[PDB]
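Presented below is the structure to which this report refers.
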Amino acid sequence: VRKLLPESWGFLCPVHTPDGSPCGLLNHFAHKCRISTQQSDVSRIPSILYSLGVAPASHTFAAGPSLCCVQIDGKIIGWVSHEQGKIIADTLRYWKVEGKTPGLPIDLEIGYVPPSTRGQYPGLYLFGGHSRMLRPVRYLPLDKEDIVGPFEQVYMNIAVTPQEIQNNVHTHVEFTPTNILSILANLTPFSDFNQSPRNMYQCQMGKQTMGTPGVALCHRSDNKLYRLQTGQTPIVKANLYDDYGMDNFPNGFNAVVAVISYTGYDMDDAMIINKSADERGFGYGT
Amino acid sequence: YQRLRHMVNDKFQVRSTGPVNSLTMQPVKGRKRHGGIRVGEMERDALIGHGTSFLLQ
Amino acid sequence: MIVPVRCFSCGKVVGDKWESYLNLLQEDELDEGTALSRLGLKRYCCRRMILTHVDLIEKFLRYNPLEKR
Amino acid sequence: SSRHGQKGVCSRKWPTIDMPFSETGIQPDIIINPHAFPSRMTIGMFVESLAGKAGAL
Amino acid sequence: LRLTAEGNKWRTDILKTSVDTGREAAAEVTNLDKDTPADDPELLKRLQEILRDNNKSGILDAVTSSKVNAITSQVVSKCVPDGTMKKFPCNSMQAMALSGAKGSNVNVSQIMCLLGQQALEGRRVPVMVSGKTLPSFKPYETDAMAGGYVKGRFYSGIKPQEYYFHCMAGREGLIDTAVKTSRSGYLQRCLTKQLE
Amino acid sequence: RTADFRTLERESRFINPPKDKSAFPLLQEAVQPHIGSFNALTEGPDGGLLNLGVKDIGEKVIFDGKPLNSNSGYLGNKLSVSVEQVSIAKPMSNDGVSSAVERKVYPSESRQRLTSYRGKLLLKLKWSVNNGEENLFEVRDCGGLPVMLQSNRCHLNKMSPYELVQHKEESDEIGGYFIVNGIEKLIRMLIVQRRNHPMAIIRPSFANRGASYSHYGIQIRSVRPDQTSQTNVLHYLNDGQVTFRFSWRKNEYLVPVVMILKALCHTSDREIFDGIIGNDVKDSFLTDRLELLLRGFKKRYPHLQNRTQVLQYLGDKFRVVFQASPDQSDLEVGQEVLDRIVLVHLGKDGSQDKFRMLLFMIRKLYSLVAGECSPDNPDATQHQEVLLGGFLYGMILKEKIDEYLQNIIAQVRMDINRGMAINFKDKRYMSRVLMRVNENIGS
Amino acid sequence: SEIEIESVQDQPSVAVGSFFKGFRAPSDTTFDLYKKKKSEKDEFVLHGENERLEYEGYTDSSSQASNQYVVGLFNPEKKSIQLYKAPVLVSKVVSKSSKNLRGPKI
Amino acid sequence: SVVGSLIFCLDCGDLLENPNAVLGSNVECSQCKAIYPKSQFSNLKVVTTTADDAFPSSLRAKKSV
Amino acid sequence: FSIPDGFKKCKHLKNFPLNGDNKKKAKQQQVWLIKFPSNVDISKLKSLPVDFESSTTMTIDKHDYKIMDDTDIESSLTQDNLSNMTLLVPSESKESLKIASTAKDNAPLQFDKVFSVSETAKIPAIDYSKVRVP
Amino acid sequence: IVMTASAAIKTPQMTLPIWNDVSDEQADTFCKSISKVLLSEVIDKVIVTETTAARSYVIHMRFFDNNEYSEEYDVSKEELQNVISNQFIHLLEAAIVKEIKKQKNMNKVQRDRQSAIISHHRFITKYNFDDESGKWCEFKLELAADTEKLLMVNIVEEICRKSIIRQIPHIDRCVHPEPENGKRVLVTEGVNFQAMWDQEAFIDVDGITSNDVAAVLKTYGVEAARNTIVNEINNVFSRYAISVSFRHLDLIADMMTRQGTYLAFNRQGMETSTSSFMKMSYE
Amino acid sequence: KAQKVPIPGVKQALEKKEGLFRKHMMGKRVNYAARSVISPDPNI
RNA sequence: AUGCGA
Ligand SMILES: [Zn+2]
Ligand SMILES: [Zn+2]
């Protein structure tokens, strides 16, 4: 269960995971993920499906992996050819990014499962209900935003950047590859240059970090608070540092560092601070 | 650089005398309780390894 | 919390250069580099002290319980 | 800890005179040993150093 | 940490050769003719045959691994201190690995050369039932990278598709690391009781 | 110029916080998936999710053993009690007693007092007597429900940043969490089976159920409109027999699937066969398994000749446990079971559509058995959805109100079993029972 | 090469019914037609009886309201279709055995 | 109707009791009244086959590519 | 019965000219079935490209559509009467529907051609040269 | 090993030294010649035509080529005759009886075979065999209407994987891995010394080794199990290229052998120790 | 041996898992003991 | 117990 699966791409952060017993159990959502809290336009979807060539389930009177099943929220509404399966999936996604199909909310998740030898059981399982995990990707045919869920994502060719878009393949592209990272992983500068598990220990530090808890501290009464008074804004930051406003609650400070073994007390895990610097108030906390 | 709240520096503890549980009369638990660290089974065995039987007693 | 008195690394008094610097970014519409150059923070220890500052006290000060609101 | 999950305790508060001083006339706030990087591959920290220095200058 | 222009020249030139390696191994393990098009329909059906077989897919991983790992070995052996921007009696990274203060030649090559082929539980990257190791990869992508072979290095960064794999290896490392110590306590106490 | 400092902009925002809109809309938008979850218990279709929940709890019927001297065993007068609406009010505090005017209660208050941040939970009770002989309305106060901060039920739901400062809060306070006894607690989001969709799974528990069990099985987690769930599993026995599994009162139950088929709609064996294989007339594998299934049921229950008899058999066989005897016939208990168990995500009267979907589940199950389709992975994010804490809040509310009515019925049962002192009509009895159970479910 | 349409007949006459694979019915069984005029649309219900069972059929309203069926009769030699609107009715037939029940309880 | 080894009642669609086991001329439905063992006698046969799975082997493996 | 008052009895039916141009096994006449979304008004048609057999592209108010044609299930070239797509034939406004046939064989017949109107969509291709900028 | 001393290893192996004179090709021939061969393992296709008054199962088993399975598994069609007519049919017929309880060309010599097998087996009626290669085996099975229904494909499959052309009890496979750092050997996936004892003309029996401690103790006695434990564990560390003094491992083995057996270190092995408190302080 | 998380008896006493014998006999808390974060030093 | 240094 702890195995990191590729399905989570765009949904859960591959690095926001605690280290230890909880590892793999406590996932963290991507910073660009949304959660369905409602359901819509299920009422018009049968009408348009009927227009697209779906045979009414009372009338089809046939069933099998040899045929595509159109279902909505576990309401099987009809049957088509697998070819019409693909025609419907693509033309439907077109009317989703369009604004012309009011019975068709942008956020409907269109599960196409093509026919596959011993593959996933075929079908076109649409979903619009609650608690769906949904994330934006850029739909190229309309050069406009499209919401994709984890079910349909498996079978969708999403180029990671526009220059890597392969011809006749990627139907969407990532808006930004940061869209696959969680908040903390985007908050770590150049986190894409370190060994992953050191990035995860970075998440554990920022998560376990003594910082600025608030400014209403004169109106809270915690059993404990740690408030660093000498707070600064990193010189080096992600632009999401501003976009998520972590500058409101700075948790550290920009320090003059020498990368040097010299004193002989600087080994393995021990680092030296300037004494006069602390005397000037360096890292003073309460 | 960020200062972690875990000033495990603050976690220092020393006990040369303290309370004991009445059901054992053995050192109680916890730094804030002036409790006494446990010499567990592995530390007992390990001290037998050293031959330090007068230290183990 | 509040503009540090001195640059931790160097030792140069810096607390005098805050309001003018903020004024110089306002009043002089200058850029941070040139503003600090006119302020004399010619060391990155003194550069960083003010450049990185977050005078969060303005956010603290609105919680003052000693005046009606 | 730095922004790189390379956490370490402060072993001692070195007197400022005893620190090394650059020809720029400064002595660092924090000194981190280089041999920590080769296992950790914290090279994001190297770039963070060179970018934060550039960005201050 | 820098290489010469030369060392990056050999590195880039050798790293140009993995493109054939990916499918060449895919058609060898599939046991199909040389240069078989990466889009042969029979290739796709056979590759689905491998997808549905855990054992065949494991062999495909292992063989692709041997070949691309031979490419890694090549890269490092060529570029080594033979391409570093500054050498030994100066290059501190070389000093630490070669002295064995910390690191291995593996770490130094992972910074300066490439991460190389990631593995999990003993084999290459998991594949979705769609035949894809990432949304961005078409089903059955024969690229080694799509199998998880990362050509990027810490000095020049890793592509995002590549960060998802080094993240896989890093997690599986942290899991094994967190359970392995719990599997040794009972081994200790169970027989330490007897020989005391 | 890539991540430039917002320095004048920031310091302006510190000095003069927004009076109209928080900055960092990602910051408020990130915990948005929680808040929306809590608001859907108070606003939405009809009145929000919670009113659908009380629409699902239905009725709780009790008969005074109406003596009457059929009028002496056909109803000691029906009394069906239910709940029409459930209302939640924003935290208010009355001073001393109640004869005072209430004040809106603010979170700053709950934290400084180090106490819960409670709202009075009210629900419009419907007291239906003799199927309609007497209707009684009651707005009942159900104690203090911990309200989510910044919810459609927290005063800070609609406060501008400036106002937020005026209420001693972090100018950007996201909320979404609960102040209970001063301790900020949130409900952990959970990963659950993607709702309403058949997941083909091979599980060794499935063989562990007993003899003749295979590994193969289908699991669909039907979720009701109100988001309460009911998991249904299909198991293929080694004998070709297929059994339908469900869980009631957290006990598991197995029934032959052909029984639930003849139970949904009256149909011929040729109609079920036609339902499954269709044009696929060539699966001797499927033809034969289906002859074993249908012929085997025809062997076991030769006397179940029609759907109605089946309904009487199911209601009759669980009537002891569905608490609908002293009033309903085995046909009614059976039908309420069908509506309450089988693909409840499809809802009442979806029984032919529920039938078709069930046929789809049989077809997929045999596609797994033969091996013509891959198995799915419950643990792939592909096959998973997220139970939001607030939704759990709504499920647990529904359960708490169902139990609360259960307590009413228990109170009537004891009174009728120890006194029969008072008629279902007495207002004294309504107030008295209400005054004899404790009902602050808020606590 | 496309077949042209000569004439269209638009009013109710013929109907179509989906049934079990094997339907044959008595040599004479009769089919009672019904009509519903709802605002600006007719929903149809068919009802028949036989010697043991009775067959009743109705329209799938959610597909009926969202899809409409057309029938035509073509002659190759006349190139002409007589069009007929027909409701498709998924009908089930209950028997007298399907009309027996126990007491409402034990 | 008879299908494969199933024979459904022609009147009701019930898979009526197998002609091979009737104690009579034909058969009759328990839902319908159609006569079984007297009408169509059927000649029930099925070409059942192996699933091409029970028998993995090196020889199958050389036969599988 | 004539139930759900929302229903009416029938009063107007039509004779079926099964044999006015029929000849026993000699006229190759046919009956076709086409499925039409309710959104289209069939009565406002004039001809039907059902004759394309496969090339059933179709133009409904100058709008282009494609007509999916099926050749099984109800018309399967495989089993004797492989279809339940029952035909119910009337006769007169004073008579109940009848089972289609072509002689007195207890024979339920089938539709010679089954058609289905499928909604076409532009689904225009992505302009790769503009999007895949480096 | 150490903790449970399980007498049923997960990967029981027996190492076989092959004589210097034993050719590599002869050795691979022997490797094929000893491995077990299941009846399923030779089956290509199974077609069951159940036709029903007697319930008829006409089972046509279209096999592989005689020479194909004869060159992969060194077995004949005649061996298939004996196994089918004796093993396969008898076991399937027993499984059919079990299913009832669950319910409740054609030459004279061939005709004599069919009649004889019918005479040995109650269910079978006809027997047609591909005597020209062995490519198939057709036999007619007749059952009473009262037989109702079975999944004959599934029954056949189950009997197919339970019939063996060649089986060494407990021994599965002999492989020819490449020799390295030692004498040429074959590693078997099973443990049966007595069976290799007959193979002496290819294997220097004095040099047989195994990963099964219990099998060694039962066969070669306490000193061999002792050396097997210390060698096997030493191999366990050698895999991780760890140095461990041999004195430790050999001591540990002696403690596992303190009674002359394979006395594990859990509570069960502790029981026989004399300190009751030492037992008290474990479990 | 009775008939819910009942109060433990003497058997679910010093035995079972950690208990007394394991958690207070074979290993104990002790006086004259300290715990602290360790720091390097080459001059000692 | 949970979380935690790890
Ligand atoms: Zn300075
Ligand atoms: Zn019948």
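So for chain H, numbering is Swiss-Prot's, and the shown residues are 2-66, in order.
Note: Cβ is positioned from N, Cα and C throughout, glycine not excepted.
If you check Swiss-Prot, you get these features:
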MUTAGEN   H:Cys10 to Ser  Severe growth defect
BINDING   H:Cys10, H:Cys13, H:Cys30, H:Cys33  Zn(2+) 1 binding site
MUTAGEN   H:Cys13 to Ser  No effect
MUTAGEN   H:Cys30 to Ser  Limited growth defect
MUTAGEN   H:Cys33 to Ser  No effect
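Of the listed mutagenesis positions, namely H:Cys10, H:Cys13, H:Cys30, H:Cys33, the sparsest Cβ surroundings within 10 Å are found at H:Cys33. The distance from the Cα of H:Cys13 (mutagenesis position) to the Cα of H:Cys30 (mutagenesis position) comes to 8 Å. Rounded to a whole number, the distance between the Cα atoms of H:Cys10 (mutagenesis position) and H:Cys30 (mutagenesis position) is 6 Å.
Under the DSSP three-state reduction, H:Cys30 (mutagenesis position) is assigned to coil, being neither helix nor strand. Candidate mutagenesis positions H:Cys13, H:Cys30, H:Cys33 yield H:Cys13 as lying near chain F, with Cβ-Cβ distance under 8 angstroms. You'll find the Cα of H:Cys33 (mutagenesis position) roughly 7 Å from the Cα of H:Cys10 (mutagenesis position).
Those mutagenesis positions from the list H:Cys13, H:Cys30, H:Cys33 that have a Cβ under 8 Å from chain G Cβ atoms: H:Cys13, H:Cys33.
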